[PDB]
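A.B. asks: Could you have a look at this structure, given as C-alpha cells, before my questions?
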Amino acid sequence: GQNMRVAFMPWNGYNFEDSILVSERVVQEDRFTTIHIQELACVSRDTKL
Amino acid sequence: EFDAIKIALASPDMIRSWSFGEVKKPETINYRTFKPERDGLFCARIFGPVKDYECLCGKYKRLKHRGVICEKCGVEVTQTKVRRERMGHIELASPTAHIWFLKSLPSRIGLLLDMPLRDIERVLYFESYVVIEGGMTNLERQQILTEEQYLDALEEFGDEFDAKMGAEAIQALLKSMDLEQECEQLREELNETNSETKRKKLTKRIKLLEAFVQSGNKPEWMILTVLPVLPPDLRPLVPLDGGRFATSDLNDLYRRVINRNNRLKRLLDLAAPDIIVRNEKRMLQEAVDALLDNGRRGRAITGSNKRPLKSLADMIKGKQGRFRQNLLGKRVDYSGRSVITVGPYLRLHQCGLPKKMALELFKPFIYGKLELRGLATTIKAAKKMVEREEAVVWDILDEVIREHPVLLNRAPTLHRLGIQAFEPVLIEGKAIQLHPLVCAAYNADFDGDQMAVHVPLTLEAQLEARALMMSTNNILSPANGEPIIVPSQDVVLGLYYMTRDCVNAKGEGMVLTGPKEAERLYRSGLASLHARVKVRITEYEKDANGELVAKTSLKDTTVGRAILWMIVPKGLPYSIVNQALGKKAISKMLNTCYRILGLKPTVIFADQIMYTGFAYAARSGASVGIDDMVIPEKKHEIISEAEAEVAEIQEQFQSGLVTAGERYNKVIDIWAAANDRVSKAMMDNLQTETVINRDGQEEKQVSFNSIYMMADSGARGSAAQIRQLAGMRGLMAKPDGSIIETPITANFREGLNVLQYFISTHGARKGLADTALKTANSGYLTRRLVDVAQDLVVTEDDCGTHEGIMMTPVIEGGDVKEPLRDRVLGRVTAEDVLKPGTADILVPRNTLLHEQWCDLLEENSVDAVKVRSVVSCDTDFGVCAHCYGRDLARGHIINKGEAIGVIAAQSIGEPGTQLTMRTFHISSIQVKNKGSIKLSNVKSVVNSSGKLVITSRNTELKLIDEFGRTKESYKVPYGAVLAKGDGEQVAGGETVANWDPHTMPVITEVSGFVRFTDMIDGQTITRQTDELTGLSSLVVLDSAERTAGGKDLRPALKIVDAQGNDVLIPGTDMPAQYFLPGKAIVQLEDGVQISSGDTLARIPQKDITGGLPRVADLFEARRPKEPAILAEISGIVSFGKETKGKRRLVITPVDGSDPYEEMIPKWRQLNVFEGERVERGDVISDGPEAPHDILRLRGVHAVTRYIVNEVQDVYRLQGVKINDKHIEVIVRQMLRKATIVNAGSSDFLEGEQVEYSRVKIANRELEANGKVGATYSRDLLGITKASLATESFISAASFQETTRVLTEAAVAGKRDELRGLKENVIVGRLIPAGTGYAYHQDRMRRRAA
Amino acid sequence: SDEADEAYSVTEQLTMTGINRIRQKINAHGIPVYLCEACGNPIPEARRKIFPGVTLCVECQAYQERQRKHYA
Amino acid sequence: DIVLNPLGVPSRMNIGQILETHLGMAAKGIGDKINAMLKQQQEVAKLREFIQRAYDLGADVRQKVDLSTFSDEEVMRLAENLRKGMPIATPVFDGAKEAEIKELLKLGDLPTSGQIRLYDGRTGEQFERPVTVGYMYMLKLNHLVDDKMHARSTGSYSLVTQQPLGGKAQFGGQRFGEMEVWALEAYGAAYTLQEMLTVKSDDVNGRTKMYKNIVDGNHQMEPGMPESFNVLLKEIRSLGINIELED
Amino acid sequence: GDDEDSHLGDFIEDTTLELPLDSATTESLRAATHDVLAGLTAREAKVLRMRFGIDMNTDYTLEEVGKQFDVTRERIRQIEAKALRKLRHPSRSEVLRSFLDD
Amino acid sequence: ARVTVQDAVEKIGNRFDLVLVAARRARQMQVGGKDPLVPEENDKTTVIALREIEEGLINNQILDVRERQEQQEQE
Ligand SMILES: [Mg+2]
Ligand SMILES: [Zn+2]
Ligand SMILES: [Zn+2]
Ligand SMILES: [Zn+2]
C-alpha cells in the first residue's frame, strides 16, 4: 500500500457506511496509480470460404 | 391473443400432422461442406432452409422465389427462423411405451388396465406373454403367461386365443379395452361392495377412468407408435473455433433412436432369429426412454464423455431446466451494473448515474432524439456522433434523462423495497451515487457492493417507476408501518451531538428570540451547540380541522435543539426535538411527522434531517482515539476476586466436595458474574465521568466520550462491544456450545496474548461459517411462502361478512407485551364496538381504525375489539379490500389489485433474515398491581378455612384494575389455596393465591364424612405408611402393580352427611363421591370428616425455540411429539381397558352420540378426572397443542390465533417486528382445503378432499336453492403441501416435480386458464395482480361477451 | 453489513445462550435437604454450603453426571 | 490525505487501526524532525544524536542499535532513508505497548493523546473535539471500478435460447432473476415485469420492433410471446404431450 | 467453470441475427428512398421501383418494364440513367449518402 | 420533475388506475397529436399527464368522454 495521512472523522457524509473521502493530492501525487497489462490477440483461422 | 393452454395426449395422426417430414437417416451434416446431409437429423427439406430465403443447392436465392419448393432438393425457400419451429417425426417400426406413462408411479398404463407394474414391465421386455381376449376357453383378459405356458397353450388351445408380448401387447390391451364397460363394472364393485380401503383405491381408479373419458384421450396413445423430433435450432450443432463442432445431447439421443429403429426394420425384413429381434426391440425401447427421460428406467446413458446425456425431460425439469432458469428469470437488456458509492448531496428521489453508464442505456432514446432534433441526418449519423461523443450528445442526454426513472436493484432482493426507482442524475465517474437514506431499504453499504440499473422503456412501464416503484412513494416498510427512512449512523450521531446539552458552555443561559438567532450565535462563534438557553419558539398544532393553531413561548432548550427546530415541518410539537435525540427518538420523530403530516412533508423532512445531521456531525469533529476506551481501574481487583473464588472452588474440588461438572459450572458462573461486574464498572466510569463546574464547585453530566457517544446515540455500538473494547472479553465458546472455562480477561485496548486470541478464534470462525450459509440460503422462506401464497390478490372492495378475530393485547405474564394499538391499528372492525357501559355507538362496523380511532380506543380503555381478518373473508378466489385493512407502506387502504400474497411472503421472509439460522432453546403469586379479580370457569368453594379453592379445572384468573383494560393474566390450577378468591379487588403487596406443586387437591362440593366405597385394598389402592405424621394412608394408584381383579375399579371416596346418606353433588343427582386415579395421596380414613372442600386427596409433584427453523416448522404445520390431546366432544368421561398404550376414554355427550370413546397413551400424565363434564374444544392432558387439533375443534380463528401467536413469539423473541396481516394471509393459503363429510345434495365424492372455495360456492348457490348443501370439514395443510395443490399445471410444473405434473395433466387433459401470477409471467402476459388487473378484468369481460 | 458484522451477532447469541444455560445449571435458592435423594446419606455441611439447594451427595452426583455424559 | 469514518472502530472491534494511526503519526513525527535537521544542515553529529535517541526509545527490546559503528556517510544514507518517516517493527503478539507509543510521540513533537485539532478546509473554522490524525498504511485492492462497471442496451444474443448474451465481459444484460419478479409482483408493476421478461429479454420480434419504436419517439411495445415459452412448447410437444394454445 | 453453473451452450453467440440498429437502419433507408423517389416523376419513380425491388415483388428485367410502359428496353435504360443522374447530385443525395459509412 | 404522486392518487383513488389513466393520456400527447392542458414546464409526457391528473382535469371518465366527442366529430 501507501502510508496516507488519515483523519478519523465524519466530514459531511462522504464516508457514510464505509466510504473513504480521499483528497486530490493523493491522485495528484500518483500514489495509487497502477499499471495493468492486458493482452489482446487476433487469430487468422481458415474458414471454409 | 390466446386464451387458456390446452393439454392432452398426442394421437399418432396428430404427431404426423405436426411433422414436416419423416427422419430416416442418422446423418447430421457433411464433414467437408457442412450442409445438412439429407433426409437426416438436420435436413433442409423438412426443417426449412439453413439460410434466409435461400434454397440448399443455390438454384433459388432471390426473394421473388419466396415460398417455392425447389425442384432439385425440395427445400422450401423461406426464412431460417422456420428451421426453429418445424418438427420431424421418427416412425418407430415397433411400438414403444411412453416412460412417463409407465414409471409415473402410479403407472398410468398400469393403473388403467389394473395390471400391476412388474407384470407390465415383464410383458414389456418380452419376459412373458399376456393374453388379449384369449377366446372362450380358459383365461382372463390380462392373464400373464410364462413362455412355456404359452407354448403349451398353443398346443392345447391353438386359435380362438391370442396372447401377445412386448409393447404391441400393451397397445392391443389398451385398445381393445372399453372404458365405459369397465367403469360400469367399477360402479358395481363400488356400490355393491363395502371394503373401505379397497373401495378407496377402487374409486381412485374409477375417477381416473372418468377423467380419461371426459378428456379426449384414448388409452392406446400411451404407446409411442410415432416419435416427433425437435426442430433443429433447438438441438443445434454449431461451429466453434477450430472446426470442432458443438452439439446438444439430443442429437446423440435422436441418432441412437434412429439407428436402432433402422436396424429393427432391417432385422424385421430379414426374418432374423427372433431372439435377436427381441433384443433389438428391447434396445430400441430403452433408447426411446433415454430420449424421453434418461435415468428414469435404468442408469443414464452414458454419456460419450462419461456424464449422463440429458434428454427432453431433463430439458424441462431440474433446477437448471427450462421451466425455471430462463422462464421465470432471464437476462435483460437496457441494464447496467456498477459499484455504488454514497453521494450525500442527492435528494431522496434521485441517484447519480455515470455519464458513461447512461450513454449506453439510453442509446435508442438518444438516437431518436438526435434524429428528431435534426442534429444528425439519420440513425447512422446519430450512431457515429454518439460513438465519438460529440459535444451536443450531453445536452441530448440531459434531455433524455430528465423525467426518465431507472430501476436500481441489489443482488438478493429479499423484499420488494430492493428494486426501487430513482430519477437519474448524470454524474461524472463510473460509480452509482446512491442516496444514504435508501441503504437501509436495500440493506446495502459501500464496502464494494454493486447494483444493477434497468431502464423502464415504455410509457406504461415508466409511469410505474414514477407511481409505484419510486423511492419517495416507498418510505414505509410493508412488513410494518414504521418508516424505513431511518437515518442510520452519521446522521443520528450528528443529531445527537447537536441536540444535547453541557452543564456550562459558551453562552449558557442567554435568552434568544428564535431559532434564527440561535443559528447566528452558533455560526458567529459566540455560543456552543449545547448551551442551555431560553428561546422563543412558535410551534403549530393542526388538531383543528386542518387549521394549524399557532403558539409561541419561551422554551428552555439549547442552541442545538433551537437550530434543529428550524428544520422541523409546521405541525409538530417542540417536545419532538427537545430531548437528546438518539436513533430511536430520531426515527420516532419521523414516524410522528408522517402520522401527522402525510407523505410529502415527511419526504422533505427526511433529507433535511439527513443534510443537517451530516453537517453537524462534521462540525463536531467526533473522532475516536485509543484514550477513548478508558478501562476501569476496578477491573484488576474484580479479576483478583474472581480468580480467588475460582481457586477456592479448585481447592473444594481437590477436597472432595463437588463433582467435576459442578466445578465447571461454578467456575463459569463466577467468571460470568465477574464479567458483568467489570462491564458495569467500565460503563459507570464511562457514561457519567464528565465532571464540570457550573458557577462553582463541580457537577457530572452525560459523558462526551466519543466511543460512549457512539454507544449512546445509537449510531454504532452497544454495551457488549464497548465492553470488549474496555472491560473484559469474558468467556469464549467452542463451536458446539462448549463454553471454555479460561476466560479472556483482556480487551482489545490492552493486548491479547496468543492463547486468548487462539481461544477466541473458535467462536469467531463458527460465526463466520454460520453466516456463510445464512447468506447462501438467503431467501428460502420467502420462496416457500411465495409458492403457497402467491396468487392471492385483493380483488373486491368488500365481501360484506360479519366474521373476524377478537383481537386483544397479548397480556401475558405481567404487563402487556403488545398493546391493542399495535395489533388493531390498520384493520377494519367486524362489528360496532361500544364502550364498556356502552355509553354510545363508539366505533362503526367498517371504519378503518387509523391513529384517531386507536386514540379513541385507548381513551376508553377498550380491551377487546373484533376486527375483520383475511382468513374469514367471504370473497371468491381472493380477499376483499376491507378484510385486509390498511396496506403498508402506502398507508391508506389496500386497493383492489394489490398482490397481497407476494407481499405477505416477502414480509415474513425479509425480517426472517434477521433471525437466527439455527434453532436454539432457552408457592405464592407475586401479583403486581392493584385491581380486581377476574374468573374464567367460575366454580370455586370457600373451605371452612375461609380461603378459596377452585373446584373447577381450568379456572383462569386475571387482575383487572378500574381501567376497563386487563392488566394481568394467570392460569390457575385445579383448586389452589387462593388467599384471594372471586371478584376481590385488591392492590399490590397482596398475593392472589398460595399453592404447591406437591399439592393438587381433589376438593369436593360439600362438607361431610368421607366414607370409603368401592375401595378394597390389594386391587386398586396402595399402602402408604405415615412415618411422617403417625397414621395410615391408602393412596390411589392404577392397575400398574395390583392384579387385574379390581384393577379397573376406582377407589371411591363417598362424601356424605353425619347420618350416612349420600350427599349429592349440588347440580347433579350423582352424589358427592369421587373416583380417583393415581398421583393423589389420601390421608383420610374411612368414616372421617372434611370441611367445605377440605384436603381429601393431594397430588404431590417456559423453554421457547427461536430459530428460523421455528418459523419454517410453525408454517409447515407438522405434528409435535408430545401432542396434547384435547376434548373432542362435550359430556362426561369414562376410563376403560388399561395397560395397553391406549386406555379407553369414553365421552358420553349430554344429548349426542353417547357411546363416543377414544384412546389414551397411558405413559402420559392424564390430568383430568372422570366425573367432570368434558367440554368440547378443551384440553385433557397438558402439553403442546396440535394445529390440526385446534382447527378441527375450536374453529379456523382458533388455528389462526395459534399460528399467529407462535410466529409472533418467535419474531418478538429477537425483537424483529412483523405485522400479523401477513401471517394471516399465509394461514389463509394454508387452510385452503375443505373435506366432504356428507355428500348431501352436493356432487363430490364421499370422503373427497376438495378445494374449500369450490365447495363454498357450490353449496352456497345450492343454499340459494332449495337443496341441502354439503357439510364440509376444513382441513389444514403445510405450505409445501398447500402449494402442491394448484389449479394451473403451468405454475405447478414450475415449482414441483415436472414429470408428475405433466403426466397428470396429459392424462386428465387439463385446460390451464391462465389466471395466476406465476403462469402469466411464464407465458409473457401481464400478471393479473397490479397494473394489469384492470386489463385482466376487461379480458374476462370480453370472454363470455 | 459485512460478513464479519453479522457473524458477530451469531457468535454473541451463541456464547450468550451457552453461559445462560450453564449458569442456570447452578442452583442459588435454598431448600436444605441434609440427606441425598439417591443414597440417603446426609449431604455434608460443606457441600450443602457451597451450593445452596444441592439435592444429591457428591458420589451420586458423579454417577449421574457420567451417565448423562454418555447421553443415555 | 484520507478521511475515514470514526464509527467503524467501535462496531467492528478493530482497535488495531486506530493504534496504527497513532503509531504511524509517531513514526512520521520522528521522520519530520530528521528531515528538518537534514535540510537546515546541522552536521552528522547532531543528526546521529537524534537518531540514536529515537532508536533506543522503549522498554527492554532486542533492537540494540548504536550509531557509532556507522561511517559518517553511512549515517547520511540512513538519515536520508529515514527522511520520510522511520519504519517501526511490531511483531504480532509482541508489539509496542501504548506507553511505548506515547513515548515515541513525545520524542517527536506530537501530542501525547494521539489527537490533533483540525480546521475545516472550507469554512476555515476549527472542529470541536480534536480528531485522530495519523499515517495509516492503505492498500488498493483490485476490485477496481473500471472492471465492475458495465452496461448494455442491445448487443448479442444466445443462439439456442435467444436471450441477451453479450460476451464483451460482459455485454450481456443483467439477470432479472426470480426474487426480482416477486419484487415487481409486490408492486402492481405489471407493465414493468412484462417488458422485463418479454421485450428486453426473449421475444425476438418485439425487441427489434421496439428498438424502432424507441427511435421513432414512440414509447410503446407489442410484447408477443417469449422464445423461452415457444421452446418449452416445442419440447413438451416433442414428447407425446400435445400442448396447444386455445384461442 | 463459472459461478452460475453455466454451460457451454450459454456463450454460443448468434451470427445470423441483424441488430435492431441494423433494422432501424433499414427502415430509415426505406423511408429515405421513398422520399427521394417521391421527388420525381411517375416515370422515374415507377421505373425505379420496378427495375429494383423497391416496395414491390420481383424486380423485372428491362423488357418487362418496357411491356409495362409499351416502350423498348433502351428507352428504359435511358430513363433510369436519367433518374440516377438526377439523384446523384446533392439536394437528392445528401440524405441517401448519410446511409453510406464508406 | 415530480417527487411524489400522492396528490394524483386522491383524484383517481387506485394507484394502478392512476398509472393506467396517466399512461393513456401521456401516450395521447406523445403519439400523438393532442396537447397538454397545463403549461408544460419542460417536462416529459409522463409527469405532464400526472400533473394534469393532479388538477382534476384528467381522469378515466374525462378521457373517455373526450374519446366520444372526437369519435363523433371524426364523422
Ligand atoms: Mg457489503
Ligand atoms: Zn435446390
Ligand atoms: Zn372480505
Ligand atoms: Zn448421594
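Following Swiss-Prot, chain B residues are numbered 16-937, 948-1126, 1132-1375, in order.
Per deposition record, electron microscopy, 3.4 Å.
Including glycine, each Cβ sits where the backbone N, Cα and C put it.
Quick paste from Swiss-Prot:
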BINDING   B:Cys70, B:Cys72, B:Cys85, B:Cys88  Zn(2+) 1 binding site
BINDING   B:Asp460, B:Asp462, B:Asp464  Mg(2+) binding site
BINDING   B:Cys814, B:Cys888, B:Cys895, B:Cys898  Zn(2+) 2 binding site
MUTAGEN   B:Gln504 to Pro  Resistant to antibiotics salinamide A and B
MUTAGEN   B:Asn690 to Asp  Resistant to antibiotics salinamide A and B
MUTAGEN   B:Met697 to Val  Resistant to antibiotics salinamide A and B
A.B. asks: If you compare CA-to-CA distances from B:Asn690 (mutagenesis position) to each of the binding-site residues B:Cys72, B:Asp460, B:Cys888, B:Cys898, which comes out shortest?
C.D. replies: B:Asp460
A.B. asks: So if the criterion is CB under 8 Å to a CB of chain D, which of the recorded positions B:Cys70, B:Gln504, B:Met697, B:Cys895 qualify?
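C.D. replies: Listed in sequence order, the recorded positions near chain D are B:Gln504.
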A.B. asks: Using CB under 6 Å from any atom of ligand 3, narrow the recorded positions B:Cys70, B:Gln504, B:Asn690 to the ones that qualify.
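C.D. replies: Once distances to ligand 3 are taken from each Cβ, none falls under 6 Å.
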A.B. asks: Check the Cα-Cα distances from B:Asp464 (Mg(2+) binding site) to the recorded positions B:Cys70, B:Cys85, B:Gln504, B:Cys888 and tell me which is shortest.
C.D. replies: B:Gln504
A.B. asks: Just to be sure I understand the contacts, which recorded positions have a Cβ under 6 angstroms from any atom of ligand 1? Candidates are B:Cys72, B:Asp460, B:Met697.
C.D. replies: B:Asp460
A.B. asks: Under 6 Å from ligand 2 by Cβ, which recorded positions from B:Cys70, B:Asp464, B:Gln504, B:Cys898?
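C.D. replies: Cβ < 6 Å from ligand 2, in sequence order: B:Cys70.
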A.B. asks: Nearest to B:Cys895 (Zn(2+) 2 binding site) by Cα distance: which of the binding-site residues B:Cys70, B:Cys85, B:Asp462 is it?
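C.D. replies: Sorting the binding-site residues by distance from B:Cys895 (Zn(2+) 2 binding site), the top entry is B:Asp462.
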A.B. asks: Near B:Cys70 (Zn(2+) 1 binding site), which residues of its chain come within a Cβ-Cβ distance under 8 Å, counting only those 6 or more away in sequence?
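C.D. replies: The answer is B:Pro64, B:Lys76, B:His80, B:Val83, B:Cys85, B:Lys87, B:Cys88, B:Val90, B:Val92.
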A.B. asks: Measuring Cα to Cα, tell me the gap between B:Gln504 (mutagenesis position) and B:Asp462 (Mg(2+) binding site) in whole angstrom.
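C.D. replies: Cα-Cα distance, B:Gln504 (mutagenesis position) to B:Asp462 (Mg(2+) binding site): 15 Å.
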A.B. asks: Given the recorded positions B:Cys72, B:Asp462, B:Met697, which lie close to B:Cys888 (Zn(2+) 2 binding site), meaning Cα to Cα within 10 A?
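C.D. replies: For B:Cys888 (Zn(2+) 2 binding site), the recorded positions whose Cα atoms are within 10 Å come to none.
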A.B. asks: Could you tell me which of the recorded positions B:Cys72, B:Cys85, B:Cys88, B:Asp462, B:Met697, B:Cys895 sit with their CB under 8 A from some CB of chain C, listed in sequence order (or 'none')?
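C.D. replies: Going by the Cβ criterion (under 8 Å to chain C), the qualifying recorded positions are B:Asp462.
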A.B. asks: I need the neighbours of the Zn(2+) 2 site defined by B:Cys814, B:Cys888, B:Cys895, B:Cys898. Which other residues of that chain put their C-beta within 8 angstroms of the C-beta centroid, in sequence order?
C.D. replies: B:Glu811, B:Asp813, B:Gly815, B:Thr816, B:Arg883, B:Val885, B:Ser887, B:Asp889, B:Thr890, B:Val894, B:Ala896, B:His897, B:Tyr899
A.B. asks: If I restrict to non-local contacts, at least six residues apart, and a C-beta distance under 8 angstroms, what lies near B:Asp460 (Mg(2+) binding site) in its own chain?
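C.D. replies: Spatial neighbours, sequence-distant, of B:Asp460 (Mg(2+) binding site): B:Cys454.
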A.B. asks: Sorted by position, what residues of the same chain at least six away from B:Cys72 (Zn(2+) 1 binding site) have a C-beta under 8 A from it?
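C.D. replies: B:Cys72 (Zn(2+) 1 binding site) has long-range Cβ partners B:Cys85, B:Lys87, B:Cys88, B:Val90.
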A.B. asks: Can you list, in sequence order, the residues of the same chain other than B:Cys70, B:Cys72, B:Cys85, B:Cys88 whose CB lies within 8 Å of the CB centroid of the Zn(2+) 1 site?
C.D. replies: B:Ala59, B:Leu71, B:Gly73, B:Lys74, B:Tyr75, B:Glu86, B:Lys87, B:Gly89, B:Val90
A.B. asks: Measuring Cα to Cα, how far is B:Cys814 (Zn(2+) 2 binding site) from B:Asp462 (Mg(2+) binding site) in Å?
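C.D. replies: With distance taken Cα to Cα, B:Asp462 (Mg(2+) binding site) is 50 Å from B:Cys814 (Zn(2+) 2 binding site).
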A.B. asks: Determine, to the nearest whole angstrom, how far the Cα atom of B:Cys898 (Zn(2+) 2 binding site) is from the Cα atom of B:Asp462 (Mg(2+) binding site).
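C.D. replies: Rounded to a whole number, the Cα-Cα distance is 44 Å.
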A.B. asks: Mind giving me a neighbour count for B:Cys898 (Zn(2+) 2 binding site)? Other Cβ atoms within 10 Å of its Cβ, every protein chain shown.
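C.D. replies: Other Cβ atoms within 10 Å of B:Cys898 (Zn(2+) 2 binding site): 30.
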A.B. asks: How would DSSP class B:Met697 (mutagenesis position) in three states?
C.D. replies: helix
A.B. asks: State the Cα to Cα distance, in Å, between B:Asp462 (Mg(2+) binding site) and B:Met697 (mutagenesis position), rounded to an integer.
C.D. replies: 32
A.B. asks: Tell me which residues of the chain lie with their Cβ under 8 angstroms from that of B:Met697 (mutagenesis position), as long as they are six or more apart in sequence?
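C.D. replies: Counting only residues 6 or more apart in sequence, the Cβ neighbours of B:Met697 (mutagenesis position) under 8 Å are B:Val645, B:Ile646, B:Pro647, B:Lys650, B:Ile737, B:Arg738, B:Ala741, B:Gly742.
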A.B. asks: Tell me the Cβ neighbour count for B:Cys88 (Zn(2+) 1 binding site), meaning other Cβ atoms within 10 Å of its Cβ, over all protein chains shown.
C.D. replies: 18
A.B. asks: Where does B:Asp464 (Mg(2+) binding site) sit by DSSP, helix, strand or coil?
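C.D. replies: Looking at the DSSP assignment, B:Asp464 (Mg(2+) binding site) belongs to neither helix nor strand, so coil.
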